[PDB]
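See structure below.
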Amino acid sequence: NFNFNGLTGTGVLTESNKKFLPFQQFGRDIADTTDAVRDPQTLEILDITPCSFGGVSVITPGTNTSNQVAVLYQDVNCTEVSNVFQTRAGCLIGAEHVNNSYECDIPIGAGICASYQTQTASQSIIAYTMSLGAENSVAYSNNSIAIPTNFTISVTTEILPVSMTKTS
Amino acid sequence: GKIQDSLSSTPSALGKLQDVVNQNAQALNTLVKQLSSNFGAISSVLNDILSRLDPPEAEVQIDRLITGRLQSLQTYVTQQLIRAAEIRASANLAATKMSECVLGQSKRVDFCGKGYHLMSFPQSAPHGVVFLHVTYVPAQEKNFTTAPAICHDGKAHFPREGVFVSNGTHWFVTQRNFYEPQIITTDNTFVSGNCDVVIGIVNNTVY
Amino acid sequence: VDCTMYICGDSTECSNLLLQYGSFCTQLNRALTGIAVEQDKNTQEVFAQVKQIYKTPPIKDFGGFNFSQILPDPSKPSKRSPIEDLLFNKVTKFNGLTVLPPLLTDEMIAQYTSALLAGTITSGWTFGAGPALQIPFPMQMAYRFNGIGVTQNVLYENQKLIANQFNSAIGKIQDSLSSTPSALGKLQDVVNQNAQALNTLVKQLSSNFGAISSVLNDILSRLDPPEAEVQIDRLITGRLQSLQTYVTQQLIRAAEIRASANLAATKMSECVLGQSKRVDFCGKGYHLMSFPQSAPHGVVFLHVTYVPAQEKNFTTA
Ligand SMILES: *[C@@H]1O[C@H](CO)[C@@H](O[C@@H]2O[C@H](CO)[C@@H](O[C@@H]3O[C@H](CO)[C@@H](O)[C@H](O)[C@@H]3O)[C@H](O)[C@H]2NC(C)=O)[C@H](O)[C@H]1NC(C)=O
Ligand SMILES: *[C@@H]1O[C@H](CO)[C@@H](O[C@@H]2O[C@H](CO)[C@@H](O)[C@H](O)[C@H]2NC(C)=O)[C@H](O)[C@H]1NC(C)=O
Ligand SMILES: *[C@@H]1O[C@H](CO)[C@@H](O[C@@H]2O[C@H](CO)[C@@H](O)[C@H](O)[C@H]2NC(C)=O)[C@H](O)[C@H]1NC(C)=O
Ligand SMILES: *[C@@H]1O[C@H](CO)[C@@H](O)[C@H](O)[C@H]1NC(C)=O
Ligand SMILES: *[C@@H]1O[C@H](CO)[C@@H](O)[C@H](O)[C@H]1NC(C)=O
Ligand SMILES: *[C@@H]1O[C@H](CO)[C@@H](O)[C@H](O)[C@H]1NC(C)=O
Ligand SMILES: *[C@@H]1O[C@H](CO)[C@@H](O)[C@H](O)[C@H]1NC(C)=O
Ligand SMILES: *[C@@H]1O[C@H](CO)[C@@H](O)[C@H](O)[C@H]1NC(C)=O
Ligand SMILES: *[C@@H]1O[C@H](CO)[C@@H](O)[C@H](O)[C@H]1NC(C)=O
């Protein structure tokens, strides 16, 4: 909680990488909010960082089969919020992380999705890199073509909204 | 039959309409729940204040609540108006598919689902339409040696339809959607260009 | 947006007064969440159109064509193609206003894009509608011409000219985009408009709307409690109106963007994963092919058509 010669607000200070004019005791950003302040008893320019905050979301299996859950705390450290996965998408607490690529089940963000595989087996939450499917590096040649022989008749579904509640 | 099993075992498949009706019902129910907000008034109920407060104070608080209730209605209408634009767009798409795939068999690419449209069928639904989209998708294929033309008497003989193919011993003509090879004859090919033009041209007798 | 923070966080009295408006901002927090969800849905509708990710062949037999200018370059620190790089280098807090990361990152978009491009060049429509078929670029070209009623001899007679016209046009696209930044306005305006609407929302927090002070947490520490309540009610209402204004604009802009994404997804199917004859649909002329490219907040398609050049007047019947 700060007050530097009447300049007030909240946040975290660190050393800046910029210089101010002798008449500039503070700086402001794009929306004129405090960017940095100078210490009146030790002039030094110190950048102001917002106090850690972010949204909190929960990754859960359906409760009909299991109750292991893990929680994502956005834009913060795993120490600010046991099995902790640090990511900008939010530190996932109550989960592990694996380097290998897999399909997407429950999204974390920034390329990582959680899934629920078991281990020796107990079920747990593991954060994984998204694969986008098998990498089908098909080779081609100017003298060869894959030509269909027989076919399948596939029938799928699509459902579209047509109308809303006729509110009066 | 697979579709029926999918729809009954996976009710979440019906989410396109179920979420819409729940969102609209919730928006309207929210509009009702917000009748209880006081907006700075002693009470959220207009007909409570009028028989409870000294009339000039009641008048001020009543007007505050009228404004609050109005804002709730304005919010609702704007949200329903924006949603209506999305629903109209969806309805327009549904109408488009019903003309193009149901009363037709559109070649628009994967428009009504992956594959060539063979047919489509609508079903009714509360607040919407369900379509069964039927397509043609290759089941099996095989790698054949191919050519755009064959070389015969110094000229390039092109298939009238399809590509020239081979299993390693004989050349024939097939279509890209089905390997049903034809004998190469003057009834199945045409002649243009020459043997020094076609890339991939192979030497094959034309009957 | 955290509306508690935007209106006045870390204050017992601001919270108690904010709650007198019920769900007025709760529904906005929900509307913004819904928009963010839609933005990932739009991205998936536009780019995840391959059954599985496909990759290009180890041997770049492009028939003399340079698709290296369109496909992401794996040797660079940023795996972007020369066109994508030009675009990506040009298209660009404590108050509760933040931005969430995408699920599908630029690199993964480039990976789906690469698969789509791989098909565009050597398998056409088959990366979509069924098992992939092996359709090598020179044959796919013979087919691109047959698809518009043109005998494939034009491909062979002009194989070098056809590749050179494509390659030249790519160079022209790169020269245009690199010198005319306004050409990227379709995405630059999206980022600037949304950033400005939000930055305006921040600037507007300082309006007093007739209040004694523009700051809610200033009034509660400055005015006698009932006087403070009156001044606080006026500022909360003004701040709530700013949040609603922002969200309404974002919902409308989302509708325009969703429509754009749906059109983009349609073009991918019509000119990338096929060669549609809908007139001038994915650019003027008969479609031959189209190559998707990634972009911040968008998709770029390189539209390739057959367009008559020189013509003559001949006696007819
Ligand atoms: C306001 O007055 C204070 C008086 O405390 C000033 O602080 C003093 O700053 C001088 C210059 O740096 C310090 O002298 C030297 O400090 C260095 C490292 O701090 C040390 O290695 C030397 O041996 C020598 O002592 C002095 O210690 C420091 N006094 C403190 C910290 O109590 C301050 O600079 C003035 N600020 C302004 C804006 O005028
Ligand atoms: C595709 O474009 C690249 C980029 O211009 C070409 O790479 C150039 O190759 C020439 C000679 O082959 C060199 O003199 C240049 O220095 C290369 N440019 C760069 C930036 O490295 C490449 O040759 C083109 N490929 C084809 C098949 O045309
Ligand atoms: C069609 O236009 C093309 C343009 O690519 C012509 O190709 C050029 O022909 C001129 C002289 O005939 C040469 O000087 C150029 O070097 C050619 N360009 C390229 C890229 O090779 C082509 O001749 C024209 N074809 C017809 C039938 O008129
Ligand atoms: C966690 O803190 C480290 C330094 O302690 C910092 O580099 C990193 O940005 C933080 N992570 C997040 C998501 O804020
Ligand atoms: C298609 O042919 C394959 C063999 O190539 C066969 O195994 C399969 O049963 C056939 N599919 C249908 C639907 O008949
Ligand atoms: C095919 O016939 C042509 C004559 O037009 C000849 O030049 C060429 O060598 C032949 N190709 C073979 C035998 O593979
Ligand atoms: C190729 O097919 C032709 C007739 O379709 C037949 O005469 C020949 O035996 C086949 N070759 C092989 C290797 O199967
Ligand atoms: C196919 O292209 C390769 C190199 O890309 C070349 O070696 C080969 O001769 C070509 N084959 C035909 C039939 O054109
Ligand atoms: C064909 O005739 C039209 C009509 O007069 C004329 O404008 C055009 O120049 C002619 N084109 C050629 C190639 O002579």
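We're sticking with Swiss-Prot numbering for chain C, so the shown stretch reads 736-827, 854-1078, in order.
According to its header, this structure was worked out by electron microscopy, 4.2 Å.
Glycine too: its Cβ is placed from the backbone N, Cα and C atoms.
Annotated in Swiss-Prot:
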{"type": "VARIANT", "residues": "C:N764 to K", "note": "In strain: Omicron/BA.1, Omicron/BA.2, Omicron/BA.2.12.1, Omicron/BA.2.75, Omicron/BA.4, Omicron/BA.5, Omicron/BQ.1.1, Omicron/XBB.1.5, Omicron/EG.5.1"}
{"type": "VARIANT", "residues": "C:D796 to H", "note": "In strain: B.1.1.318"}
{"type": "VARIANT", "residues": "C:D796 to Y", "note": "In strain: 19B/501Y, Omicron/BA.1, Omicron/BA.2, Omicron/BA.2.12.1, Omicron/BA.2.75, Omicron/BA.4, Omicron/BA.5, Omicron/BQ.1.1, Omicron/XBB.1.5, Omicron/EG.5.1"}
{"type": "VARIANT", "residues": "C:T859 to N", "note": "In strain: Lambda/C.37"}
{"type": "VARIANT", "residues": "C:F888 to L", "note": "In strain: Eta/B.1.525"}
{"type": "VARIANT", "residues": "C:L981 to F", "note": "In strain: Omicron/BA.1"}
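A distance below 8 A between C-beta atoms marks C:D796, C:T859 as the variant positions from C:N764, C:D796, C:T859, C:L981 lying next to chain A.
Spatially, by CA atoms, the variant positions C:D796, C:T859, C:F888, C:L981 include one closest to C:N764 (variant position), and that is C:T859. Following the DSSP three-state reduction, the secondary structure of C:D796 (variant position) is coil. Around C:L981 (variant position), the same-chain residues six or more apart in sequence whose CB sits under 8 Å from its CB are C:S746, C:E748, C:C749, C:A989, C:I993, listed in sequence order. In the shown protein chains, 19 other C-beta atoms lie within 10 A of the C-beta of C:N764 (variant position). Within the group of variant positions (C:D796, C:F888), the Cβ with the highest number of other Cβ atoms inside 10 Å belongs to C:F888. Within the same chain, residues at least 6 positions away in sequence whose Cβ sits under 8 Å from that of C:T859 (variant position) are C:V736, C:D737. Checking the variant positions C:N764, C:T859, C:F888, C:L981 against ligand 8, none has a C-beta less than 6 Å from an atom of that molecule.
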